[PDB]
Amino acid sequence: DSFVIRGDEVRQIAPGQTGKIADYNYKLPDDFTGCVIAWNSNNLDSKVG
Amino acid sequence: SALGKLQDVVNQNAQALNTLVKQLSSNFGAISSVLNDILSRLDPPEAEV
């Protein structure tokens, strides 16, 4: 599964989390088996304006 | 006190049932002894614990 989120929201991509990305964008189950790999992509996804 | 042998058996069974029923009021480390209050207040990730 792949997506772009804000850095403060990286912690929400985990089982048992609450917020806007967890409760409304990408909810993970509590018995989730897997890995949440994430990296800073400011050099790819940022624009001046 | 002549029929104490039979009364003692009745009393022991009554105490055993009263003890078993009273154990439902114990929290056992949970936030509440009432299962309905836990399910009314919590979502599954905390309610299951």
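We're sticking with Swiss-Prot numbering for chain A, so the shown stretch reads 398-446, in order.
According to its header, the structure was obtained by electron microscopy, 2.2 Å.
Cβ atoms here come from the backbone N, Cα and C positions, even for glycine.
Copied over from Swiss-Prot:
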type: VARIANT; residues: A:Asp405 to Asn; note: In strain: Omicron/BA.2, Omicron/BA.2.12.1, Omicron/BA.2.75, Omicron/BA.4, Omicron/BA.5, Omicron/BQ.1.1, Omicron/XBB.1.5, Omicron/EG.5.1; complete loss of interaction with host integrins
type: VARIANT; residues: A:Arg408 to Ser; note: In strain: Omicron/BA.2, Omicron/BA.2.12.1, Omicron/BA.2.75, Omicron/BA.4, Omicron/BA.5, Omicron/BQ.1.1, Omicron/XBB.1.5, Omicron/EG.5.1
type: VARIANT; residues: A:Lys417 to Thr; note: In strain: Gamma/P.1
type: VARIANT; residues: A:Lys417 to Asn; note: In strain: Beta/B.1.351, Omicron/BA.1, Omicron/BA.2, Omicron/BA.2.12.1, Omicron/BA.2.75, Omicron/BA.4, Omicron/BA.5, Omicron/BQ.1.1, Omicron/XBB.1.5, Omicron/EG.5.1; May enhance affinity to human ACE2 receptor
type: VARIANT; residues: A:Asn440 to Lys; note: In strain: Omicron/BA.1, Omicron/BA.2, Omicron/BA.2.12.1, Omicron/BA.2.75, Omicron/BA.4, Omicron/BA.5, Omicron/BQ.1.1, Omicron/XBB.1.5, Omicron/EG.5.1
type: VARIANT; residues: A:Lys444 to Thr; note: In strain: Omicron/BQ.1.1
type: VARIANT; residues: A:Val445 to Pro; note: In strain: Omicron/XBB.1.5, Omicron/EG.5.1
type: VARIANT; residues: A:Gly446 to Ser; note: In strain: Omicron/BA.1, Omicron/BA.2.75, Omicron/XBB.1.5, Omicron/EG.5.1
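Of the candidate variant positions, A:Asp405, A:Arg408, A:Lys417, A:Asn440, the one lying closest to A:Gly446 (variant position) when CA atoms are compared is A:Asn440. In terms of C-alpha distance, the listed variant positions A:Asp405, A:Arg408, A:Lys417 place A:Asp405 closest to A:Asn440 (variant position). Checked against A:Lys444 (variant position), the variant positions A:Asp405, A:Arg408, A:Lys417 differ in C-alpha distance, with A:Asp405 being the nearest. Fewest other C-beta atoms within 10 Å: among the variant positions A:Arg408, A:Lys417, A:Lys444, that description fits A:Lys444. In the three-state DSSP reading, A:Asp405 (variant position) counts as helix. In the structure shown, the C-beta of A:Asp405 has more C-beta neighbours within 10 angstroms than that of any other entry among the variant positions A:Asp405, A:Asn440, A:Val445, A:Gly446. Annotated pair A:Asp405 (variant position) and A:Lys417 (variant position), C-alpha to C-alpha distance, rounded: 11 Å.
Separation of the C-alpha atoms of A:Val445 (variant position) and A:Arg408 (variant position): 26 Å, rounded to the nearest whole number.
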